[PDB]
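Novice: Pasting in a structure now, in structure tokens, and then I'll have a few things to ask.
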Amino acid sequence: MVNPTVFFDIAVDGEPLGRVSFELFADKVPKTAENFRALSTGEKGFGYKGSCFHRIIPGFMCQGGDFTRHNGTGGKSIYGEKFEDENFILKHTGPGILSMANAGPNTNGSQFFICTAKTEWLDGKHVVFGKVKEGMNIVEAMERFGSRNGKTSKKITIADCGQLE
């Protein structure tokens, strides 16, 4: 069975930048993948549509998914509060990897990050659950609006998102 695809349309201060699409490894992290997918379609009554990438660090990663507080301190899963770290089967192999952000062990919410480089020190600490499929060049574009402390020089938002088919 083929893995789900989702898309984000990214804007930079209201201006469309482009689209990023992701394959979600429902086959290897089924629960973590379904959370991100459901959050992307908004099908549970809430989700990523309209939220921001609040922390972007060049040559490191782009983090977003805090749709309730817009700065890293909020978010929630479709399972309630927070959910457990499902496995560390997939590794931070390189750029385009999509991984759950977390507060501690088994504190997975709605927050996620997209690698812009290999991030092996996170192998075993963050649950990898997908990868960029199209538009890695758009993440690279996003990346130039970050800084060493992550604060972004312009506002980066998910203008729209959903499931491709």
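Each residue's number is its place along the chain shown, starting with 1.
According to its header, the structure was obtained by X-ray crystallography, 2.0 Å.
Every residue, even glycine, has its Cβ placed from backbone N, Cα and C.
According to Swiss-Prot, the record shows the following:
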DOMAIN    7-163  domain 'PPIase cyclophilin-type'
MUTAGEN   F60 to A  Loss of ability to stimulate MAPK/ERK phosphorylation
MUTAGEN   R69 to A  No effect on peptidyl-prolyl cis-trans isomerase activity. Reduced interaction with BSG/CD147 and ability to induce leukocyte chemotaxis
MUTAGEN   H70 to A  No effect on peptidyl-prolyl cis-trans isomerase activity. Reduced interaction with BSG/CD147 and ability to induce leukocyte chemotaxis
MUTAGEN   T107 to A  No effect on peptidyl-prolyl cis-trans isomerase activity. Reduced interaction with BSG/CD147 and ability to induce leukocyte chemotaxis
MUTAGEN   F113 to A  Reduced ability to stimulate MAPK/ERK phosphorylation
MUTAGEN   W121 to F  75-fold decrease of sensitivity to CsA
MUTAGEN   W121 to A  200-fold decrease of sensitivity to CsA. Reduced ability to stimulate MAPK/ERK phosphorylation
MUTAGEN   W121 to E  Loss of peptidyl-prolyl cis-trans isomerase activity
MUTAGEN   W121 to H  No effect on peptidyl-prolyl cis-trans isomerase activity
MUTAGEN   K125 to Q  Acetylation-mimetic mutant; no effect on its interaction with TARDBP
MUTAGEN   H126 to A  Loss of peptidyl-prolyl cis-trans isomerase activity and interaction with HCV NS5A. Loss of ability to stimulate MAPK/ERK phosphorylation
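On this model, are these features tucked inside or out on the surface, and what's nearby?
Specialist: In the three-state DSSP scheme, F60 (mutagenesis position) falls into the coil class.
If you draw a 10 Å sphere around the CB of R69 (mutagenesis position), it holds 11 other CB atoms from the protein chains shown.
Reduced to three states, the DSSP call for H70 (mutagenesis position) is coil.
Secondary structure at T107 (mutagenesis position), as computed by DSSP, is coil.
Remark: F113 (mutagenesis position) has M61, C62, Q63, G64, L98, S99, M100, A101, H126 as non-local neighbours, by Cβ distance under 8 Å and separation of at least 6 in sequence.
The Cβ neighbour count for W121 (mutagenesis position), using a 10 Å radius over every protein chain in view, is 9. Classification of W121 (mutagenesis position) by DSSP places it within a helix.
A C-beta separation below 8 Å, combined with a sequence spacing of at least six in one chain, links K125 (mutagenesis position) to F88.
Note on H126 (mutagenesis position): other Cβ atoms within 10 Å of its Cβ, all shown chains, come to 21.
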Novice: Which of the mutagenesis positions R69, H70, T107, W121 has its Cα nearest to the Cα of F60 (mutagenesis position)?
Specialist: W121
